[PDB]
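Notes to accompany the following structure.
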Amino acid sequence: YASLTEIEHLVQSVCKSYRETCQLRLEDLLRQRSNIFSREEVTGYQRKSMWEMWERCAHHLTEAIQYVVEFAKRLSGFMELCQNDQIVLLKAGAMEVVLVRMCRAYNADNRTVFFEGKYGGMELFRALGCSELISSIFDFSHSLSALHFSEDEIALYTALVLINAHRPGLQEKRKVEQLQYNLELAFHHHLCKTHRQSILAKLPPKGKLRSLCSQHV
Ligand SMILES: CCn1c(CCC(=O)Nc2cccc3ccccc23)nnc1CCC1CCCCC1
């Protein structure tokens, strides 16, 4: 049995872990919305080889996964788990977490994204020749953005993307279930405390993460 202090402690731990590991601070991201790539800078990015853009995008992707791994390591529970389990959850979840995190760097006012110090739109990534993939990411980002997720809602929802007992290949499934259940309490409690119950019915379906992430892979 988990008590009110223990649950409130959990909420606060997951929120603090995200803040430490967030990588890009929200205030900085919002401050930088005014800073938008010039036509010559967009052209510059368009002119680059697919290979250069993939190297850059991969660098950013790998960096953001490290910050996910860290976030996990600070969730009180995760280190107690066995390594096979740690690995299964991160392998299956880490990209799906980056995708949710990425929504903070999307601006719905002008359909731009933060990339390498300023904002621009889809056009930046033309060299990749993955218009469709970029379109999904920009739609999905637009759809999460509409909900104005707080830092703590991100923290908590992100933790549940990771700590999922249905992932094939877990050895201590029951330890993962106990952890997920507690994170579900943490999230649902915090939602009640914040008057934010409305979001649940609007969170993207569990497949849409998995589906889209499949496309990336
Ligand atoms: C690690 C995130 N990241 C960042 C960090 C800041 C961020 O999250 N920006 C974005 C926010 C929302 C949508 C975006 C769309 C395209 C590019 C950046 C987007 N910079 N590049 C990437 C790679 C993403 C990759 C995804 C796979 C296709 C190429 C872009």
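Chain A is numbered as in Swiss-Prot; shown residues: 264-480, in order.
Method of determination (from the header): X-ray crystallography, 2.6 Å.
Cβ atoms here come from the backbone N, Cα and C positions, even for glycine.
Copied over from Swiss-Prot:
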type	residues	note
MUTAGEN	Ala327 to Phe	Completely abolishes transcriptional activity
MUTAGEN	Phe378 to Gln	Completely abolishes transcriptional activity
MUTAGEN	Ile397 to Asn	Nearly abolishes transcriptional activity
Inset, instruction - Ten-angstrom check, please: count other Cβ atoms within 10 Å of the Cβ of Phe378 (mutagenesis position), all chains counted. - result: 17
Inset, instruction - May I ask for the distance between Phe378 (mutagenesis position) and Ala327 (mutagenesis position), taken between their Cα atoms and rounded to an integer number of Å? - result: 13
Legend entry - For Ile397 (mutagenesis position), the number of other Cβ atoms found within 10 Å of its own Cβ: 18
Inset, instruction - List the Cα distance (Å, whole number) between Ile397 (mutagenesis position) and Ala327 (mutagenesis position). - result: 17
Inset, instruction - Might you list, by sequence position, any residue in that chain lying six or more from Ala327 (mutagenesis position) with a Cβ less than 8 Å away from its Cβ? - result: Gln286, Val361, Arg364, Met365
